[PDB]
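> Input: one structure, supplied below.
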Amino acid sequence: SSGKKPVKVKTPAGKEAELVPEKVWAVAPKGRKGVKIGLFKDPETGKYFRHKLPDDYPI
DNA sequence: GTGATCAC
DNA sequence: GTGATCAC
């Protein structure tokens, strides 16, 4: 699904930013919690990167 | 090792 | 076809 709320992330360029992820999803093996991942675009570079989402971010 | 995703 | 994202 696509994100709605902004997320506090560290961009690849090394800066803190508040970005809305274009896609969010859960990545987890059987039996374990795994992690929530967002796909973000660095507005400074236009480069795409992934980053952990807060555990309560809605998928 | 195992899980999903997609820009490259 | 995979880098890179994390937690357990």
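Here chain A follows Swiss-Prot for its numbers: 2-60, in order, are the residues you see.
If you check the header, you will see the structure was determined by X-ray crystallography, 2.0 Å.
Placed from the backbone N, Cα and C atoms, the Cβ positions cover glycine too.
Take a look at what Swiss-Prot says about it:
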type	residues	note
MUTAGEN	A:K24 to E	Slightly reduces the melting temperature of the protein. Slightly reduces affinity for calf thymus DNA and poly(dA-dT) oligonucleotides. Increases affinity for poly(dG-dC) oligonucleotide. Slightly reduces thermostability of protein-DNA complexes at low salt concentrations
MUTAGEN	A:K31 to E	Slightly reduces the melting temperature of the protein. Destabilizes complex with DNA. Slightly reduces affinity for calf thymus DNA and poly(dA-dT) oligonucleotides. No significant effect on affinity for poly(dG-dC) oligonucleotide. Reduces thermostability of protein-DNA complexes at low salt concentrations
MUTAGEN	A:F41 to A	Results in a significant protein misfolding, reduced thermostability, reduced ability to mediate DNA compaction and bridging. No effect on DNA binding and constraining DNA into negative supercoils
MUTAGEN	A:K42 to E	Slightly reduces the melting temperature of the protein. Slightly reduces affinity for calf thymus DNA and poly(dA-dT) oligonucleotides. No significant effect on affinity for poly(dG-dC) oligonucleotide. Reduces thermostability of protein-DNA complexes at low salt concentrations
MUTAGEN	A:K48 to E	Slightly reduces the melting temperature of the protein. Slightly reduces affinity for calf thymus DNA and poly(dA-dT) oligonucleotides. No significant effect on affinity for poly(dG-dC) oligonucleotide. Reduces thermostability of protein-DNA complexes at low salt concentrations
> Tell me the Cβ contacts of A:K42 (mutagenesis position) under 8 Å, same chain only and six or more apart in sequence, or just say none.
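Non-local contacts for A:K42 (mutagenesis position): A:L20, A:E23, A:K48, A:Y49, A:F50.
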> Just going by other Cβ atoms within 10 Å, which of the mutagenesis positions A:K24, A:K31, A:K48 has the emptiest spot?
A:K31
> At a 10 Å cut-off from the C-beta of A:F41 (mutagenesis position), count the other C-beta atoms across all protein chains.
24
> For A:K24 (mutagenesis position), which DSSP three-state class applies?
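In the DSSP reduction, A:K24 (mutagenesis position) maps to strand.
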> In the three-state scheme derived from DSSP, which category covers A:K48 (mutagenesis position)?
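A:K48 (mutagenesis position) sits in coil per DSSP, no helix or strand.
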> Distance between A:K24 (mutagenesis position) and A:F41 (mutagenesis position) at the Cα atoms, whole Å?
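About 8 Å separate the Cα atoms of these two residues.
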> Tell me the Cα distance separating A:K31 (mutagenesis position) from A:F41 (mutagenesis position), rounded to the nearest angstrom.
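A:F41 (mutagenesis position) and A:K31 (mutagenesis position) have their Cα atoms 26 Å apart.
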